[PDB]
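Here is the structure we will look at.
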Amino acid sequence: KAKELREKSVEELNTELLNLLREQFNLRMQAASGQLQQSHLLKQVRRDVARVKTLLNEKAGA
Amino acid sequence: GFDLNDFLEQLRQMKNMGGXXXXXXXXXXXXXXXXXXXXXXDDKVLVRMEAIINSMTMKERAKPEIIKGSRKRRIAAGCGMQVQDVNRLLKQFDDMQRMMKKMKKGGXXXXXXXXXXXXXXXXXXX
Amino acid sequence: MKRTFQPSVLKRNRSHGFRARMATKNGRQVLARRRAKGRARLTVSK
Amino acid sequence: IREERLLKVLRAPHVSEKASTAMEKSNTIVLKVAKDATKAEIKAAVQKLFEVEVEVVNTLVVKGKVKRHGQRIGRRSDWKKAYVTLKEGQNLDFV
Amino acid sequence: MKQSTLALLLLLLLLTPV
RNA sequence: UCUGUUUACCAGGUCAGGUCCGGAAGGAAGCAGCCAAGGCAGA
RNA sequence: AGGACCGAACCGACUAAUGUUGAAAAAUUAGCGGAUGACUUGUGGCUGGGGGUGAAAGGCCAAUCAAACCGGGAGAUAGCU
RNA sequence: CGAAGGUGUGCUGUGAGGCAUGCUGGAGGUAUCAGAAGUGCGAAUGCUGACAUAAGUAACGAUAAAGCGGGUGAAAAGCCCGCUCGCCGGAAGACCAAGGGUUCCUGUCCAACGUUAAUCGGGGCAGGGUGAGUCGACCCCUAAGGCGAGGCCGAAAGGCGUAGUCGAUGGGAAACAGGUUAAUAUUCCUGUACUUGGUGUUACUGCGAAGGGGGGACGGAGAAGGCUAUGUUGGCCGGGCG
RNA sequence: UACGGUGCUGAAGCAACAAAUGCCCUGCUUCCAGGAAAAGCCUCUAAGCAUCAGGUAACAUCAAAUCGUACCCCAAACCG
Ligand SMILES: [Mg+2]
Ligand SMILES: [Mg+2]
Ligand SMILES: [Mg+2]
Ligand SMILES: [Mg+2]
Ligand SMILES: [Mg+2]
Ligand SMILES: [Mg+2]
Ligand SMILES: [Mg+2]
Ligand SMILES: [Mg+2]
Ligand SMILES: [Mg+2]
Ligand SMILES: [Mg+2]
Ligand SMILES: [Mg+2]
Ligand SMILES: [Mg+2]
Ligand SMILES: [Mg+2]
Ligand SMILES: [Mg+2]
Ligand SMILES: [Mg+2]
Ligand SMILES: [Mg+2]
Ligand SMILES: [Mg+2]
Ligand SMILES: [Mg+2]
Ligand SMILES: [Mg+2]
Ligand SMILES: [Mg+2]
Ligand SMILES: [Mg+2]
Ligand SMILES: [Mg+2]
Ligand SMILES: [Mg+2]
Ligand SMILES: [Mg+2]
Ligand SMILES: [Mg+2]
Ligand SMILES: [Mg+2]
Ligand SMILES: [Mg+2]
Ligand SMILES: [Mg+2]
Ligand SMILES: [Mg+2]
Ligand SMILES: [Mg+2]
Ligand SMILES: [Mg+2]
Ligand SMILES: [Mg+2]
Ligand SMILES: [Mg+2]
Ligand SMILES: [Mg+2]
Ligand SMILES: [Mg+2]
Ligand SMILES: [Mg+2]
Ligand SMILES: [Mg+2]
Ligand SMILES: [Mg+2]
Ligand SMILES: [Mg+2]
Ligand SMILES: [Mg+2]
Ligand SMILES: [Mg+2]
Ligand SMILES: [Mg+2]
Ligand SMILES: [Mg+2]
Ligand SMILES: [Mg+2]
Ligand SMILES: [Mg+2]
Ligand SMILES: [Mg+2]
Ligand SMILES: [Mg+2]
Ligand SMILES: [Mg+2]
Ligand SMILES: [Mg+2]
Ligand SMILES: [Mg+2]
Ligand SMILES: [Mg+2]
Ligand SMILES: [Mg+2]
Ligand SMILES: [Mg+2]
Ligand SMILES: [Mg+2]
Ligand SMILES: [Mg+2]
Ligand SMILES: [Mg+2]
Ligand SMILES: [Mg+2]
Ligand SMILES: [Mg+2]
Ligand SMILES: [Mg+2]
Ligand SMILES: [Mg+2]
Ligand SMILES: [Mg+2]
Ligand SMILES: [Mg+2]
Ligand SMILES: [Mg+2]
Ligand SMILES: [Mg+2]
Ligand SMILES: [Mg+2]
Ligand SMILES: [Mg+2]
Ligand SMILES: [Mg+2]
Ligand SMILES: [Mg+2]
Ligand SMILES: [Mg+2]
């Protein structure tokens, strides 16, 4: 990823930010119950969030 | 109290009704902590179980702690099996005797509520 | 009988507590000596 | 209140006999929540994310224990538990 | 019933994981 | 010598269960239960 | 009325015994003195060592005091063992 | 095809020593002649470690006291349950502040900890437990006192102090009765309240401060008048005719 | 009834007397050794502002955060 994201506007970026967060929350809720098998899921999502914000930021500074 | 004659009855009653796909599905509480495949082959384990229990004399069955090395040699020889299977069967009767004493002392809801599944550290199986 | 140390947190802190050390020149020197000796805890806080 | 914040407050449902009994008798749910979360935030958050109506939220703070692992002395991180009271006509979804 | 299901469950089941 | 009961494996017979050999026919070692039998007794 | 009297809590600490590798680095038991006051006790604050504070005993200053403790001068100095 | 070391034995020098080999050991040693020393230990009321001795002796921490049946269990003087018995009762009971920090409750365990045994524990491991508009802190306000813009003072650091800002042990709004958890409750629940603010509506209307005043605002000792907490008796109510 | 408890129902629920160191009492009487401060609070106005702003009453509405809350406290949990 991360090229694909560089090509989306500020608006769609924050949209995917939100959706990413909902996903992460929902995830850690499942894993909370022990109803989640794939742990790797967590670390994907969490990282992905970062990607997003770091793009937003470089769109804000320059 | 609880005996290997009462376990004989529990076992020739349980080898009638029992299956491992009707027993691993009635719980999704320990099918998430333990592997869903670790149940058993029920026919083999309960036919070995009834073999090993039947091989016993009535004074060794009614009083399970008098079974020692020579008796396990002979239980292995009469059912035509391993002294190690006889061992781990006297061990499972030991745990279910433990658990029917813990259902006897504490009420059915306090010994069904304080029952614990455990991990040596919180990471999956490790 | 009545021994020397009678604990009171407030006294403990207003006396040897961190800010009380940040009060004076010699407080700040004690703190220096302490960091230089690589102390686990400088003052008594919690 | 902002939504990017609400998503970040509720860690996980806390289970216990105490919790259960509160659920059945008092129509209350129990949550491990962000250590810094405030009753307002929590209220708004459960009302949004779970789509239920909250009556009131009472919070308390668990102090972590102190355990020994291989002779070293550690301390579990502390946290905040919150009993959240749902209005009586509210039925409990778990997502 | 209650002691039939509490016997049977913990028996087949706790025969399994230990 | 009749009846009352006792004795795990390592005296005997039946040997359920189960197990070994065989595709199958069937055999087999034998644990338990029972009967001898050996302890101890009513006569 | 009262630095009045008798006497518990409270404050002390006169005599005896015990204890003295103690139940305790200053106590116990049995008695004893004051007990509306120059009384006592809580919480806080201030007084720093060639200094403090003393109803004054060189008393007390974290079980250390005719000059506290901690680091430094410092491997002081030792016609002594 | 067995080094250093360890440990026996044999031989040899006037001695400090040397040489050889049995066993152990399992990878390093080192002739000769030189060179340089943290170069030789029995004492130092020497230092650290280890282990003796007295000795299986003194002691087991208040002279309030136990006894029995039953339970569990490898094992019961100590655990749990029952019946007795004995001790405290202005405390040896109940509730807090200070201080401690999980000792609380439940399973589970008996190596070490417990001056004995331990199935028991404030011990081990695991889980659970601490719910507030009205309790307290936080906050509003000052005491002693602290810090102190400027300022005065001082070889330097610094000293004192104004305006201020802090500082409780004191002043400032308001909740009680019952029910419940294995462990919380004036917090949860049931019932009945109350407080100070923000917004609006209405009616009405002189509102405004870092300034003025009042109030908050205060000692000791004593007296004894009115009540209540609270207790005893009767009455009532349920039971008992021992 | 798992012998642990859970469930339903539930009588009467008064009078006298005694009586505090607690309450009236931050009172009262008296003595000399003559007994904190500041806020909230009630009122007066100045600067100001005036059909605005603001004050008072009633009804409605929303709010009242944050931390402590276990347990021990005449002790085996504190100082020894
Ligand atoms: Mg103190
Ligand atoms: Mg509430
Ligand atoms: Mg709270
Ligand atoms: Mg940590
Ligand atoms: Mg006198
Ligand atoms: Mg005293
Ligand atoms: Mg005395
Ligand atoms: Mg006296
Ligand atoms: Mg007197
Ligand atoms: Mg005083
Ligand atoms: Mg001098
Ligand atoms: Mg000097
Ligand atoms: Mg004096
Ligand atoms: Mg001294
Ligand atoms: Mg001096
Ligand atoms: Mg010297
Ligand atoms: Mg010199
Ligand atoms: Mg050699
Ligand atoms: Mg060498
Ligand atoms: Mg050698
Ligand atoms: Mg050799
Ligand atoms: Mg050698
Ligand atoms: Mg070898
Ligand atoms: Mg060399
Ligand atoms: Mg050499
Ligand atoms: Mg040389
Ligand atoms: Mg030397
Ligand atoms: Mg010598
Ligand atoms: Mg000596
Ligand atoms: Mg060593
Ligand atoms: Mg000895
Ligand atoms: Mg002797
Ligand atoms: Mg003797
Ligand atoms: Mg002695
Ligand atoms: Mg003795
Ligand atoms: Mg004792
Ligand atoms: Mg007994
Ligand atoms: Mg033992
Ligand atoms: Mg007994
Ligand atoms: Mg005893
Ligand atoms: Mg008893
Ligand atoms: Mg008595
Ligand atoms: Mg505390
Ligand atoms: Mg602990
Ligand atoms: Mg306990
Ligand atoms: Mg012991
Ligand atoms: Mg326990
Ligand atoms: Mg414990
Ligand atoms: Mg209050
Ligand atoms: Mg001042
Ligand atoms: Mg200045
Ligand atoms: Mg100053
Ligand atoms: Mg202030
Ligand atoms: Mg206060
Ligand atoms: Mg107050
Ligand atoms: Mg309690
Ligand atoms: Mg005034
Ligand atoms: Mg006052
Ligand atoms: Mg007066
Ligand atoms: Mg009355
Ligand atoms: Mg009657
Ligand atoms: Mg009832
Ligand atoms: Mg009084
Ligand atoms: Mg009083
Ligand atoms: Mg509480
Ligand atoms: Mg409590
Ligand atoms: Mg006391
Ligand atoms: Mg007490
Ligand atoms: Mg007590």
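In chain D, numbers come from Swiss-Prot; the residues present are 2-96, in order.
Determination method: electron microscopy, 3.8 Å.
From the backbone N, Cα and C atoms, a Cβ is placed for every residue, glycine too.
Features reported for this protein in Swiss-Prot:
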MUTAGEN   D:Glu18 to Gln  Strongly reduces trigger factor binding
MUTAGEN   D:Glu18 to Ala  Binds normally to ribosomes; strongly reduces trigger factor binding
MUTAGEN   D:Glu52 to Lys  No effect on trigger factor binding
Secondary structure at D:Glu52 (mutagenesis position), reduced by DSSP to three states: coil
Nonlocal residues around D:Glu52 (mutagenesis position), in sequence order (Cβ under 8 Å, 6 or more apart): D:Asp94
D:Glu18 (mutagenesis position), number of other Cβ atoms within 10 Å: 9
Where D:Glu18 (mutagenesis position) falls in three-state DSSP terms: helix
